[PDB]
Amino acid sequence: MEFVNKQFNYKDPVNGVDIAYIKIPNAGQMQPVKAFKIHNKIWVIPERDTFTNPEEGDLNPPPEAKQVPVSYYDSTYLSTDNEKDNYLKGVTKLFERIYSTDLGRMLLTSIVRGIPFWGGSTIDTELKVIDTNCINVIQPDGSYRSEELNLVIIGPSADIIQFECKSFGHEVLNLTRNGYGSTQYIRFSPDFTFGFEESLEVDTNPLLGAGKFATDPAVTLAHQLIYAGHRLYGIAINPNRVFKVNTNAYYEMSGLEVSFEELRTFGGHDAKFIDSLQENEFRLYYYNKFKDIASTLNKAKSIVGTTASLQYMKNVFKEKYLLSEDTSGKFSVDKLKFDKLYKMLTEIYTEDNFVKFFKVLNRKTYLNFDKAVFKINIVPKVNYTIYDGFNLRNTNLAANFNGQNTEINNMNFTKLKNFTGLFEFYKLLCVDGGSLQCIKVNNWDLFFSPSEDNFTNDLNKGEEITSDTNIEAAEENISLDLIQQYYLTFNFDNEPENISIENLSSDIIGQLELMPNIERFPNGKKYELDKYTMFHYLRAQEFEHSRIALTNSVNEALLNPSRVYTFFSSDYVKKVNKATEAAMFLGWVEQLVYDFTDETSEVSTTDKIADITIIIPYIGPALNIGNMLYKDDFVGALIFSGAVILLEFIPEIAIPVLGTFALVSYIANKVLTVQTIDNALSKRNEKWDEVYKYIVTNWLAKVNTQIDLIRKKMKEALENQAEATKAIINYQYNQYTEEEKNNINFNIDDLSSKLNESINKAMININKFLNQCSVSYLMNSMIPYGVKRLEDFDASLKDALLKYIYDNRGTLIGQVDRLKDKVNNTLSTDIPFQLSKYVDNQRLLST
C-alpha cells in the first residue's frame, strides 16, 4: 500500500469513518450501500449502479440494440460478497498502479485538490456547500453525518463494459462547465477488459505476438479520471460540441458519436483535430469562469453550514484555482498561472501520455475501436503487478507486451461473447440488375470522414498593427520534458483536510446532468456498385472455420466458400494448392514458409516520387488501390499521381486570401514606430505558424485517418493469408493415415509462429511506406496551397512596411536602413515547415 493506506476486506465491519453504509444523491430514495473510503475525498462502492439513474434500474440487455462496437451483459455480476471483495482489491490495485507513475501521482493529487466550489447560496455574500457534492455516512449507532467528497467509483450499470463519468446537476448552474466542479461518479469494473488490434508498435517490436491484445485496465481507469479531472475543475467541453461525420458515401460510417472532450482526453493526434480557433475559444471561456469565481470569493462576507472559517474556505479555493492574493486580501486570476493549470489538466493529463509512463501496448487513436471483451483477474500478484501490469519482468511475459497478448497469456484472458453482433450495425455493399453479390461491412470497419463544419478559421480576417499589439510567446511543445517540468512544481503534502460540515437531509435529492438527446443513426443501407471495393477484396480472403480450402487469384472466391482470394503470385497458388505426398510434407511446409516471406517482404525502391522512397507493390492487388489492379501497375500508378492514390476520399483544403495588416503611425515618436514594425514582423511569423497548424489539423483528421485504417486492413489481409495457408497445410496433414504421428511429427503452432514473424516483418515495411505517403500528401498536395497564400501575404506586408518606413523616415532617421534591411531579410525568406512543431507524437516524424 501507498496511495490507499488501508487493506480492506469487503466483509470487515462498519466504523462510520472509512467503512460505512452510505447514501448518495438520488432521484427519490435509496437504501444505504456499504462503501469504502480508499483515500481522502475518494470513495469506492462495490455495487452495480442501480442508484444514480432512475431509468437505469433493470440490469438486462435493453430492447433497443445499442449502437456500440463492444458490449457485455450479465445481471449476475457483482452480487456476491466474494466478487465485491475482489472488485475492491482490483480498483485499489489500479489506483496504486496509476500512483506509481509521475504522471499518475500528479493526476490523483490534482483530483484530491479539486474540491467542488461552494456556490450553493442564493445570497451572493455567502459560501454554501452544494448538497449533491456530499454523501451521508451512516454510523454504527444508527445516526449519520454528511461529508464532502470528490470522487466515487461504483460498479457498472447494465452494460458491464460501459465505463463512464457521471455527476449530479444543478437547477440553474452548469457545474462541469462553469469552473465550480461537482462530485464525479465513475462507473468502472476491473474484472473485464477490451481486446484490440495493434498495427503501429512492430517497428519498435519485431517479435510482437499474433492475435488480439488486452487493454491494461490501468489505462481505462486513468482515462476516466482525466474526464473526472475536467469536470472537477468545471472546464469540460460542452457535450454539444461533437465531431460530425459524413455518412452518405459507401465507404463512410453510418454514424459515430465522438465528442471534442473524448478526443481532447485521449490526446495524441486526435486532440489536434480540434482547430486553434475553438481551442482559444474554450480556454478564454474558462478563464472568464475562473475570474467569476475570484469575484465571488471577494464578495463573500460569511460562511454557512460548517465550523471552518471563511478565511480557511477562501484559502481552499485559492489553492485549487491557483488564485493570487494582494496584501489587502483581494483574489485574482493571473493569466499565466491559469494557462499553465489549464494546459496541465487539458494536455498533460491525456490517455496517450499515461501509455508513455505505463509502457503498455495501447490504441494510438480513439478511432482504433475495441473488438472483444475478456474476463480478467488482476488481484493475484502472479497475474498483474502494480509495477509491470500483465507484462511481468523476469518472465516470458516481459518482452514484446506478451503479457498483454491474448494468445500467449491465455491463462489470464477468457474471451466472452460480444453482445453486439458482428454484422448487427453495417452497410450492405453489393456488386452486379437482378442478381447481386452483397457483403455486410461492420459500421466500425468503415472510414471516419469528418464533416467540413468541424474545421473553422479566421485566416481571411484582417488586422491593425499598433505599438500595443500583443505578441504571443511560441507554444511550448508537449513532451516528456514538459511533463517533467510540471512534476517539479508539485508539492506532495498539504491536501485539503476533511473539514466537518453540518448534516444535510438524510435523502440528498439530485438528478444527473441532462445528457443530450442523440438519435440512432440509420442501419443496413444498401449500395449498388459497378466495381469491387477494398471491402470486397478483403472479404474474399476469408474462409469458414464440409472442410477443404483452396487459394486463387480472382475475386470469384467471393462465389465459392471453399476458394479464398490471394494477392500472392500465380506461382504461389500452384504450390500451395498442390496435393503433397507424406514423405515430402516437411520440405513442402518449409518451402511454403519461405515463399510466404518472399511474397510479403517485397519492397520496391524509388527516387521518383519525393517524400516516398519505398513502395510495397502488393498493396495494389491486396486492397484494390485506385481500382486498376496489378503490382507493377501499382508502382506505376503511385509514381504518376503520388500519395492521393491511396485515399478513398480526397479532402478539400481551401485557404482563403489572407487578411492583410494595416499599420498605425506615430509622428515624431521613434520608439513606438519601431515597435509597430517589430510587432508586424512577429505577427507575420504567427500568421505562417497559424496556416501550418490549420493545414496540419485538417490533414490529421481527413487524411492520416484514412492511412491509419489502411494499415489495419493490410494487417488483416496478411493475417487472412496466413490463416488460409495454415488451413490448407493442416488439411493436407490430416489426409495421411498414422504415418503422421511417429514419422512427420508436425507442429502447427511453430508454423503459426513462423508466419507471424513474416507478417511482423511485412508490417514494418508497410508502416514505413504508409507513413511516407501520409506525410508526402501533406507536403505535396496540402502545404503548397498554404505557402502560396503566405507568399502573397509577405509581398503585401513587404510593400506596406517599406512604404511605412519611407513615410516615417522623418521620425525614424537614426536607423531607417537598419529597419529597411530587417524587413527585406525577414520577408524574402519563407518560414520553413517543421512537422515536429505541430505533432507531439513520434511516428511520421522520423520520415
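Numbers run from 1 along the shown chain.
Method on record in the header is X-ray crystallography, 2.7 Å.
Each residue, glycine too, has its Cβ placed from N, Cα and C.
Among the mutagenesis entries in Swiss-Prot is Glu351 to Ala or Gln, noted as: Wild-type KM for SNAP25, no protease activity, about 30% less Zn(2+). DSSP classifies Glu351 (mutagenesis position) as helix under the three-state reduction. Non-local neighbourhood of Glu351 (mutagenesis position): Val219, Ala222, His223, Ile226, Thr265, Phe266, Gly267, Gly268, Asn362, each in the same chain, at least six residues away, with C-beta under 8 Å from its C-beta.
Mapped onto three states, the DSSP output places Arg363 (mutagenesis position) in coil. Among the mutagenesis entries in Swiss-Prot is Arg363 to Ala, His or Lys, noted as: Wild-type KM for SNAP25, about 75-fold decrease in kcat, no effect on Zn(2+) binding.
Among the mutagenesis experiments that Swiss-Prot reports, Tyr366 to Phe is described with the note: About wild-type KM for SNAP25, 35-fold decrease in kcat, no effect on Zn(2+) binding.
In sequence order, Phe196, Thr215 are the residues of the chain that are 6 or more apart from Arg363 (mutagenesis position) and have a CB within less than 8 Å of its CB. Across the 2-residue gap left unmodelled in the deposited entry, the distance from the Cα of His545 to the Cα of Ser546 comes to 10 Å. Residues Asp432 and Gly433 bracket an unmodelled region of 95 residues, and their Cα atoms lie at a distance of 6 Å. For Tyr366 (mutagenesis position), the same-chain residues lying six or more positions away in sequence with a CB closer than 8 A to its CB are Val258, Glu262, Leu263, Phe266, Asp270.
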